[PDB]
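Engineer: I have a structure here, written as structure tokens, and I will follow up with some questions on it.
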Amino acid sequence: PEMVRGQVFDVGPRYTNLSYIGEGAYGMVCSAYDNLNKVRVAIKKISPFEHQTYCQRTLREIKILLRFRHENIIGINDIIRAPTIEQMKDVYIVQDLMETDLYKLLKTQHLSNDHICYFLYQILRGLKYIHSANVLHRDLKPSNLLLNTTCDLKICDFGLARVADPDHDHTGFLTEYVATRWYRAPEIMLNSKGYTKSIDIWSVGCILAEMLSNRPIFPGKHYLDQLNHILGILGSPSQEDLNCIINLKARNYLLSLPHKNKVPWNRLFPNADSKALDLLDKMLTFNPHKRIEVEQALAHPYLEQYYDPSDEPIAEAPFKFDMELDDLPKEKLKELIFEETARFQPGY
Ligand SMILES: C[C@H]1CC[C@@H](F)C(=O)[C@@H](O)[C@@H](O)C/C=C/c2cc(O)cc(O)c2C(=O)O1
């Protein structure tokens, strides 16, 4: 097998001339030349089989992406693994080769307002499809947004996704970890399991703010610090919004804080389009029930140059229940991953 940085990366003979380009959750990402389709591609190595949770994250993403088909979601072109379960140690997922990700791009490039508008439109267009399938991405952040050389945007990594479950979303204070910290909605720390669509809208609002300034808007230094940063800009929640938090530990924490004023968006972003800041405000709304939904966001005046509901498709076959995976031992999960990837074997 071909090797990359002292690691097996066993994708040949179809895929050759490998280059390291980054990291996934359970292995490295490489570019490679596809000798059949005569184009370079991206390949993610996955090694999940020693751990139940890794197999869960792997199976969930494969099931989602094999059903999804959307221009702003990067799909699965091929899956490489051994012909038998005994011989299968790793799995490789082949996908379109993009130019960069938005995290890298924001490190060194200032975005024009036209780019911010186009990027945000494409994020929301893909999110509309995801949510229409009754699915939550639950880890939207710049490093999971890929861009090609003409600034087409695709959403990547569905390993943390779940089927939406708004009727079972309530939980206690300081118990939930959903998403990457800086993009985590305030209710995660207060009373939410992250089972409703508004969790994704908060993350998109954080990404919009980061596109406006090239810095994260809520850069918590650790778990507990995150809510300090959110409240420092949004200010103290209203009485109405506090009354929506029935959990006493969460509500009394907020009541124990000194008054904090709202920081006006146009003082934080003096160069920004005023329509962009209006939409930002609606996405970064404290109360998740008052927070703008994805189809409302697409119809906001900031996006008027792009908005076209007939060209913003929804899913043909939504997922009805979460795939029943927990307590399933890793052996049954390996068997399910094997079966789910069988369609790509030479043969079939
Ligand atoms: C194989 C998929 C994985 C998608 C992604 F969600 C991750 O795994 C994250 O860790 C990313 O931050 C890694 C970056 C990947 C990447 C970078 C490019 O410059 C061009 C590309 O085509 C890809 C790509 O396809 O990545």
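By Swiss-Prot numbering, chain A shows 9-356, in order.
Cβ atoms here come from the backbone N, Cα and C positions, even for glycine.
Pasting the relevant annotations from Swiss-Prot:
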- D147: active site, proton acceptor (ACT_SITE)
- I29, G30, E31, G32, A33, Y34, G35, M36, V37, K52: ATP binding site (BINDING)
- 23-311: domain 'Protein kinase' (DOMAIN)
- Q117 to A: Reduced affinity for DCC. Strongly reduced affinity for DCC; when associated with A-123 (MUTAGEN)
- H123 to A: Reduced affinity for DCC. Strongly reduced affinity for DCC; when associated with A-117 (MUTAGEN)
- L155 to A: Reduced affinity for DCC (MUTAGEN)
Engineer: C-alpha of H123 (mutagenesis position) to C-alpha of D147 (active site, proton acceptor): distance in Å?
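Structural biologist: It is 22 Å, counting Cα to Cα.
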Engineer: Based on a Cβ-to-ligand 1 distance below 6 Å, what subset of the recorded positions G35, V37, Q117, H123, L155 would you report?
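Structural biologist: What lies within reach of ligand 1, judged by Cβ under 6 Å, is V37.
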Engineer: Spatially speaking, which of the recorded positions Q117, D147, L155 is closest to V37 (ATP binding site)? Use C-alpha to C-alpha, please.
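Structural biologist: Given the candidates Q117, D147, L155, the nearest one is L155.
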Engineer: Going by DSSP, give the three-state secondary structure for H123 (mutagenesis position).
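Structural biologist: Where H123 (mutagenesis position) sits, the three-state DSSP reduction gives helix.
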Engineer: Between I29 (ATP binding site) and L155 (mutagenesis position), what is the CA-CA distance rounded to a whole number of Å?
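Structural biologist: Roughly 14 Å, rounded to the nearest whole number.
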Engineer: Which of the listed recorded positions (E31, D147) has the least company, meaning the fewest other Cβ atoms within 10 Å of its Cβ?
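Structural biologist: Least crowded of the recorded positions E31, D147, by Cβ count within 10 Å, is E31.
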Engineer: Which residues does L155 (mutagenesis position) neighbour through Cβ under 8 Å, counting only same-chain ones at least six apart?
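Structural biologist: Once residues fewer than 6 apart are set aside, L155 (mutagenesis position) is near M106, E107, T108, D109, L110, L113, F127, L161, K162.
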Engineer: For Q117 (mutagenesis position) and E31 (ATP binding site), determine the Cα separation and express it in whole Å.
Structural biologist: 22
Engineer: With the ATP site defined by the record as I29, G30, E31, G32, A33, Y34, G35, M36, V37, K52, how many Å span the farthest pair of C-alpha atoms?
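Structural biologist: Looking at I29, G30, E31, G32, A33, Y34, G35, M36, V37, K52 as a set, their Cα atoms extend up to 15 Å apart.
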Engineer: Within 10 Å of the Cβ of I29 (ATP binding site), how many other Cβ atoms are there?
Structural biologist: 17
